[PDB]
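Written below as structure tokens is the structure these notes are about.
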Amino acid sequence: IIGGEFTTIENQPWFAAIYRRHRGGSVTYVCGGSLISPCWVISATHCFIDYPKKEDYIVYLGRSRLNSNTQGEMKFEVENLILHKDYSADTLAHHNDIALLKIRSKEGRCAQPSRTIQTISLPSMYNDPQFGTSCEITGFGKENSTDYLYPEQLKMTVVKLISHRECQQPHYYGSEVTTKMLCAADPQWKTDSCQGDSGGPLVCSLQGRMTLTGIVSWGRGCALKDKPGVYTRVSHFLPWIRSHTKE
Ligand SMILES: CC(C)c1cc(C(C)C)c(S(=O)(=O)N[C@@H](Cc2cccc(C(=N)N)c2)C(=O)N2CCN(C(=O)CCN)CC2)c(C(C)C)c1
């Protein structure tokens, strides 16, 4: 997250941190995620497409730090990795960038709700926040594009939702951005999500209820003028989300 402020998981209880195991012992960070149900975490397919093995992944809940433990944190295995069948990646745009991770501890149990581990609500069919509304994004992504390391402490920021008309502009993203995507950016282009925040939540207060409006998907650079962060419009994937979570 470029700019913004540092925070704790107590403020982002639904945040999931996803790591990938490696041949040997190293465990690098992959992407963020959001707990939508005790046994389900939603993220971005682009984060896993190259390594479809569910065994190489580790999901953390109630974790505020990148390389260290947090009291009350929970470690999970990926019981099932569901990638969207129609995912594709063009020059900049990443289509159907959504994924589901059924998690399970070593005991075979799911996420036990606590003060540091809560599930965030999904939106109603096509019911999204009106454009110009403030929403938050969380992650362990880069603080500057020049950085090659992720910040140890969890970061967050507020961005404003941008209409499909403004984002579809020539100097913005042209026709690359579709109706299945949302644009959000700082009106001053000072704060934005960046490499590493992918798969993380874009939460909006919809009708007095915290909702998972989008998933950090793509964007040209980080916090560049007229280059908003593009998010997967969670409200257009409800059917897909429901059919794959049932059984
Ligand atoms: C993969 C490669 C072609 C590549 C593509 C791109 C974009 C043009 C899509 C970049 S960027 O800074 O402009 N963008 C990176 C980082 C990013 C992510 C999410 C949101 C923002 C935002 N502005 N708010 C920025 C990115 O989109 N992604 C998502 C795509 N991704 C993948 O690996 C997809 C794998 N199929 C890399 C990180 C990079 C950086 C290393 C310079 C590398």
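We're sticking with Swiss-Prot numbering for chain A, so the shown stretch reads 179-425, in order.
Every residue, even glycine, has its Cβ placed from backbone N, Cα and C.
According to Swiss-Prot, the active site, charge relay system annotation covers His224, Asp275, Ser376. Quoted from Swiss-Prot, the note attached to the mutagenesis of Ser323 to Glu states: Abolishes phosphorylation, proadhesive function and ability to induce chemotactic response; when associated with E-158.
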Query = What is the nearest of the active-site residues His224, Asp275, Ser376 to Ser323 (mutagenesis position), using the Cα of each?
reply = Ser376
Request  = For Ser376 (active site, charge relay system) and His224 (active site, charge relay system), determine the Cα separation and express it in whole Å.
outcome  = 9
Request  = Compile a sequence-ordered list of residues in the same chain as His224 (active site, charge relay system), six or more apart from it, whose Cβ lies below 8 A from its Cβ; state 'none' when nothing qualifies.
outcome  = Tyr265, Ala267, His272, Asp275, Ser376, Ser395, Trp396
Query = Fewest other CB within 10 angstroms, which one of the recorded positions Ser323, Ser376?
reply = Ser323
